[PDB]
2 protein chains.
Amino acid sequence: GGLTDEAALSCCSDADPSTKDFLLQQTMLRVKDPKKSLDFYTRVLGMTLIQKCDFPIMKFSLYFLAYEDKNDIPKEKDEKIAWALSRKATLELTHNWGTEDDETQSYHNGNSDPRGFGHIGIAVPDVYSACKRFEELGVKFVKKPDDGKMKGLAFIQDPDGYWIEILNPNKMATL
Amino acid sequence: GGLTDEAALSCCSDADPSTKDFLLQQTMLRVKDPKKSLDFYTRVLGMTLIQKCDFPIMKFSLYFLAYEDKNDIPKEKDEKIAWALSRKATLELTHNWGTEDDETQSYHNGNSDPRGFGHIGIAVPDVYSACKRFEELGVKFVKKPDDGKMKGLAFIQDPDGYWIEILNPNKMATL
Ligand SMILES: COc1c(/C=C/C(=O)c2ccc(O)cc2)ccc(O)c1O
Ligand SMILES: COc1c(/C=C\C(=O)c2ccc(O)cc2)ccc(O)c1O
Ligand SMILES: N[C@@H](CCC(=O)N[C@@H](CS)C(=O)NCC(=O)O)C(=O)O
Ligand SMILES: [Zn+2]
Ligand SMILES: [Zn+2]
């Protein structure tokens, strides 16, 4: 029947002082077509592109998306890499050059065999008003807010099929 | 050849004001055995368990891990859920009850065919000292910091085999 609260807490250790400056900086997803991914994350979800890195020998690019004010992004390049990579809660999109032209190619979202990664999730002030807008924009849904057993929580998908949870923190208690 | 900077930026839109309070709240990974996972993320990586939710008819639990001070966690149950689910940069582990006792079951890390998800990543003050400690604690490595081409960057594995990048934002520019 799973762990009890107390049993779970018994498995948790206090943070060693050597970890006290650590932060959860990024979640990396591979994307077939960065043009479509950038449009989605910025126009649909309101993220900002904060950094782009290109590796021509390895034939890939990295795009770092975050909820940050574009006016805070440093102008000077070294400062800009160090700032972008010290922001909490970034999304790192990895583009292996040439996938966008390969009709047979797609990435796997983790929610079918083989399962592992599930989703990123965005906390919004109002899941219903968010989802109405997503519907107006033609966003793909896995689960509408009222569909299924978990009313008031939604799942959409990005251009690659990755699932994104849309959740309201302030309603999850009174729900 | 991958996108030019100009081409990438032209795919980006400004944040619609409907999205102005959105935040990247969680990354969700499925875990075989929450006992080992809680021990890893708290003892090894210095995260705090901030919330745990159980669903006894659906037979799964959710564990929310973050770099937060345990003294900040609200005492009142409903306030704690609202606080936990409005923290940026949480890691949500999902445990389907029973997997820990099924020797034919395991999750996929996304880095072998079919690929998709890559890794989460932790920013640290000192990759090499962090990794020396990891080695002392018997952590499994995908890439030690001096291995391979990108010297000074590491990848460890959690108990499920998910990859965790260990990076120092200040050393990433100069390299
Ligand atoms: C998993 O993500 C969530 C969920 C749960 C939603 C799920 O997608 C889910 C994952 C595994 C499973 O076996 C059943 C359902 C519920 C509340 C919440 O806040 C949250 O973030
Ligand atoms: C994909 O994540 C990155 C990379 C990108 C990838 C790698 O450097 C890499 C090296 C060895 C390996 O086994 C797997 C991947 C480079 C810089 C950076 O900051 C970052 O976050
Ligand atoms: N809370 C559920 C909701 C997801 C859902 O409704 N699942 C279906 C709806 S599209 C799905 O993933 N595919 C199987 C189906 O169509 O029955 C979750 O864990 O994501
Ligand atoms: Zn990375
Ligand atoms: Zn979730």
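The residue numbers of chain A are those assigned by Swiss-Prot, with the residues present covering 9-183 sequentially.
Determination method: X-ray crystallography, 1.7 Å.
Cβ coordinates are placed from backbone N, Cα and C, and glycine is handled just like the others.
Quick look at what Swiss-Prot annotates:
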MUTAGEN   A:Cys19 to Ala  No effect on NO-mediated modification. Impaired NO-mediated modification; when associated with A-20. Loss of NO-mediated modification; when associated with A-139
MUTAGEN   A:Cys20 to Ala  No effect on NO-mediated modification. Impaired NO-mediated modification; when associated with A-19. Loss of NO-mediated modification; when associated with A-139
DOMAIN    A:31-177  domain 'VOC'
MUTAGEN   A:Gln34 to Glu  Reduces enzyme activity by 99%
BINDING   A:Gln34, A:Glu100, A:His127, A:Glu173  Zn(2+) binding site
BINDING   A:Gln34, A:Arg38, A:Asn104, A:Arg123, A:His127, A:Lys157, A:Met158  substrate binding site
MUTAGEN   A:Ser45 to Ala  No effect on phosphorylation
MUTAGEN   A:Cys61 to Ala  No effect on NO-mediated modification
MUTAGEN   A:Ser69 to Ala  No effect on phosphorylation
MUTAGEN   A:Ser94 to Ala  No effect on phosphorylation
MUTAGEN   A:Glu100 to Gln  Reduces enzyme activity by over 99%
MUTAGEN   A:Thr107 to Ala  Loss of phosphorylation
MUTAGEN   A:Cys139 to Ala  Impaired NO-mediated modification. Loss of NO-mediated modification; when associated with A-19 or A-20
MUTAGEN   A:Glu173 to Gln  Abolishes enzyme activity
ACT_SITE  A:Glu173  active site, proton donor/acceptor
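Features per Swiss-Prot, on structure.
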residue: A:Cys19; record: mutagenesis position; contacts (Cβ under 8 Å, 6+ apart): A:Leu11
residue: A:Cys20; record: mutagenesis position; contacts (Cβ under 8 Å, 6+ apart): none
residue: A:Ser45; record: mutagenesis position; contacts (Cβ under 8 Å, 6+ apart): A:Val39, A:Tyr71, A:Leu101, A:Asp166, A:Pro167, A:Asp168
residue: A:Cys61; record: mutagenesis position; contacts (Cβ under 8 Å, 6+ apart): A:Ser69, A:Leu70, A:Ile89
residue: A:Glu100; record: mutagenesis position; contacts (Cβ under 8 Å, 6+ apart): A:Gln34, A:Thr35, A:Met36, A:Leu37, A:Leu70, A:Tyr71, A:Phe72, A:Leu73
residue: A:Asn104; record: substrate binding site; contacts (Cβ under 8 Å, 6+ apart): A:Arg38, A:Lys67, A:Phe68
residue: A:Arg123; record: substrate binding site; contacts (Cβ under 8 Å, 6+ apart): none
residue: A:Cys139; record: mutagenesis position; contacts (Cβ under 8 Å, 6+ apart): A:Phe149, A:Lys152, A:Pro153, A:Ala162, A:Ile164, A:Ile174
residue: A:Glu173; record: mutagenesis position; contacts (Cβ under 8 Å, 6+ apart): A:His127, A:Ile128, A:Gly129, A:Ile130, A:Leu161, A:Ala162, A:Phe163
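Less than 8 angstroms from a Cβ of chain B: among the mutagenesis positions A:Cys61, A:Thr107, A:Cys139, that describes none of them.
Counted over every protein chain shown, other Cβ atoms within 10 Å are most numerous around A:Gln34 among the mutagenesis positions A:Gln34, A:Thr107. The DSSP breakdown of the domain 'VOC' (A:31-177), given as helix, strand and coil counts, is 36 helix, 51 strand, 60 coil. The most crowded of the binding-site residues listed here (A:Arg38, A:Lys157) is A:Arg38, judged by how many other CB atoms sit within 10 Å of its own CB. Of the recorded residues, A:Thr107 (mutagenesis position) and A:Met158 (substrate binding site) place their C-alpha atoms 36 Å from one another.
For A:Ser94 (mutagenesis position), other Cβ atoms within 10 Å of its Cβ number 16. Cβ environment of A:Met158 (substrate binding site): A:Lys151 lie under 8 Å away, each six or more residues apart in the same chain. Annotation note: A:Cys19 (mutagenesis position) sits in a coil segment as assigned by DSSP.
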